[PDB]
Amino acid sequence: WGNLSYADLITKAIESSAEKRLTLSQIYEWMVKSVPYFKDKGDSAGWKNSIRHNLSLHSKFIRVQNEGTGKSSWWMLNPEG
Amino acid sequence: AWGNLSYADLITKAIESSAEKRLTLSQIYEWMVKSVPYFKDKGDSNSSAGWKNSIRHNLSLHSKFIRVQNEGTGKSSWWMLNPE
DNA sequence: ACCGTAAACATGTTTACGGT
DNA sequence: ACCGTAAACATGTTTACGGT
């Protein structure tokens, strides 16, 4: 596929969430459900490595501790960045 | 071979030894290597893979240890004691 | 310089097992 | 029941490289 970039797909996923925040697990399902090229890829390697790479690298994504036991962090858009 | 103290006991004494009563996982490794003689000669990630895995397992298994988001660039979380 | 892809490496989380 | 040990899997963080 082409279209937008990995950093743009994560942003479009976050903007659709009511609380303006999504865990890494939630981003995976949104990509499978919203992007047709990932529709058959709901099973950790490849494009899932690229998503984690983009979240830690780009300053426009911040990591927020989750208020749920055993749950991964919240990923939201950086206000300043 | 370090005594009758458990891993949770060793992690607790390390955390209690800090002024802020909180340490990162990397710092817990340093106290074990620096304070416990049995761990003094196993600082490299070859002889350490064993006990370093046991420490992360103890921090995540027992409710006594809690995780707090760090306040740095990409620093790992703080590990403190559960108020319970 | 940016992006996608790959890989090493660190940090957390659970599940399982044998010994005391 | 508790502990130590080992291991699978997930989640985060860096570094490198070819192509545009």
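Numbering of chain A is taken from Swiss-Prot, so the residues present carry the numbers 160-202, 206-243, in order.
For all residues, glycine too, the Cβ spot is worked out from N, Cα and C.
Taking the Cβ of A:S212 (mutagenesis position) as reference, residues of its chain lying under 8 Å away and at least six apart in sequence are, in sequence order, A:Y165. Quoted from Swiss-Prot, the note on the mutagenesis of A:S212 to A is: Abolishes STK4/MST1-mediated phosphorylation.
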Gap length 3 residues; flanking Cα-Cα distance, A:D202 to A:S206, Å: 7
